[PDB]
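Take a look at the structure below.
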Amino acid sequence: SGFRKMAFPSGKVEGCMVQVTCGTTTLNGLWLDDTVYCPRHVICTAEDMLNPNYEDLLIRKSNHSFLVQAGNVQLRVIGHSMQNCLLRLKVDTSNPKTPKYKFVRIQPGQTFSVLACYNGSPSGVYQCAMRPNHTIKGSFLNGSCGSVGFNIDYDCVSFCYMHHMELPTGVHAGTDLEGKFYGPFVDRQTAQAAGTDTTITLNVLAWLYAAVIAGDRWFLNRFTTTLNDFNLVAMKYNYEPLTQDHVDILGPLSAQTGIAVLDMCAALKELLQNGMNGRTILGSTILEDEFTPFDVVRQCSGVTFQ
Amino acid sequence: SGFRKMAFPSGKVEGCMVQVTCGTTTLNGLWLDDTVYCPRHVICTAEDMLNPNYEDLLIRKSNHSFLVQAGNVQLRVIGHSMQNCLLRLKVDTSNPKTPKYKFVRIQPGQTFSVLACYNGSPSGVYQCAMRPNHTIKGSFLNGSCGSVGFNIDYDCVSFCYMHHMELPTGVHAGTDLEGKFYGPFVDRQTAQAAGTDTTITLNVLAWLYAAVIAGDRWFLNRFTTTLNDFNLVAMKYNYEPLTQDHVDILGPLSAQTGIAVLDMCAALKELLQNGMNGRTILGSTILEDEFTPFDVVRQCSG
């Protein structure tokens, strides 16, 4: 009953958060076994960020250049290397709190929990979605770099995001845990800006299904639509085009409710053209688009971890 | 930059979550040191919940009537007692993960994080505010009872809420960690229903200040108001009357943004009279009241 955008319990990730200092720059690092992963621009300052030479700046740094702190424990760095936009520090202590984990690259529209840290000290946790324009609308202040986003299934923490920078509009850009940025962005001070963005249609449909599962179903109708005709309407409202693959992904929710996806599209189409008329869906006056088909099954079907 | 309904990191609470069973009934419990706290209605069944006498129900139970488990492992109960609407079950082991903590009773209008659990295992975390009417608008499924709400300041966890029940409107009710219910609710199946509710004026203002801190000020205007004249308007919109105390709380944000509280009130006044006009504030098409002034200061730029 009731509908919240829930984060994953952050405990398994809190246990991996450390503070990384290099010179006067301090940000967050991710400690798994005997490796600390952090944004490579921890070795940077000012005009360094103005078109930096990373290979080169790193070369003048040695192991004792990086101070690493887990709580009060100082971790001795015994190795460093660069991996794409990531720095990999080898430490002499394997993290006793390392969860079962993996590194996955997330697809646009998909969601994850973010653990905002400052000085290696976790400060908050929230859900967000990887925007179609390859940014995240997060909440980050100075010193938040190195904070990570993640998903859980069973006992396995899947890390998908590490925070690197803030774009001109106040949205955020970052990398997977191999150091490859999401979107065009680069870790320098340039003119780079967020592209225009769209509403995540797949997620809106997922959420509409969640409403129906909760008994909130006034918006359904007796009609259906072709994919092509849905996309013509939807795109006029700045919705991501719905693909046959998105339709297949809504299969389980579709089967579970006995409402065919295109039947739900007809309902959405009507909602966009005529609005909601003062009524609400799942308590909202607005159509939510940060809730995936998987978040719906997770939240509605009491899953735990673990 | 950005603005999220941020919960506290939940790991210090996760480490305290256990399962408590009695008869056929299972729910969550909070394991701190050598004591496990859970809702007393775990000892109730069928027509027990129609009109339970808890003293009479409990006296029929022994220590071994209670099965407590941390994950897959059983903790032996070696004592039991009732504190208002909670059971306190002493166990033979101490919980090494027990964080620095305290129990606090929170005022309506304040916020906290909830860690929704089923079977003594963490499901998710979310932020919410206690309504003026003492209910919380939550996301709970059958089995979430015993789940707790908390705030973390420093390394010390302050527990303020334990979940007991769901009301007819689908809104939820529970107690502080001493068993005292928030609101006029009791742990029976009565016809009790959520009382009239109001929008949390103090929170709305703090949120407006957050918007200004974010470089947005389209909603501002050239007027001021008296406290008295603000209330005469806001109270027509189901808004919680605003006091001088509320105004003083807003001092830090006012000073920081250079906007006087009563001027910010005059802004909110106009927003109520004229509406938002399809325009958003911090990405919202409606006014948010689930961020206290303290939440804003904690999240937003200094």
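Quick note: numbers on chain A are straight from Swiss-Prot, i.e. 3241-3546, in order.
Placed from the backbone N, Cα and C atoms, the Cβ positions cover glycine too.
Sequence annotations record features per position, and here Swiss-Prot assigns active site, for 3CL-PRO activity to A:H3281, A:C3385. Swiss-Prot gives this note for the natural variant A:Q3429 to P: In strain: Isolate BJ02. Swiss-Prot lists A:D3488 to E among its natural variants, and the accompanying note reads: In strain: Isolate BJ04.
Features as recorded by Swiss-Prot, highlighted on the structure.
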residue : record                            : DSSP (3 states)
A:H3281 : active site, for 3CL-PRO activity : helix
A:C3385 : active site, for 3CL-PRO activity : coil
A:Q3429 : variant position                  : coil
A:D3488 : variant position                  : helix
What subset of the recorded positions A:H3281, A:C3385, A:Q3429 lies within 10 angstroms of A:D3488 (variant position) at the C-alpha level?
none
Could you state the CA-to-CA distance between A:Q3429 (variant position) and A:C3385 (active site, for 3CL-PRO activity) to the nearest Å?
15
Looking only at C-alpha atoms, tell me how far A:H3281 (active site, for 3CL-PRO activity) is from A:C3385 (active site, for 3CL-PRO activity), rounded to the nearest Å.
9
Ten-angstrom check, please: count other Cβ atoms within 10 Å of the Cβ of A:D3488 (variant position), all chains counted.
11
What count of other C-beta atoms do you get within 10 angstroms of the C-beta of A:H3281 (active site, for 3CL-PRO activity), across all chains shown?
23
Can you name the residues of this chain that are 6 or more positions from A:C3385 (active site, for 3CL-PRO activity) yet have a C-beta less than 8 Å from its C-beta?
A:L3267, A:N3268, A:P3279, A:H3281, A:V3282, A:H3403, A:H3404, A:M3405
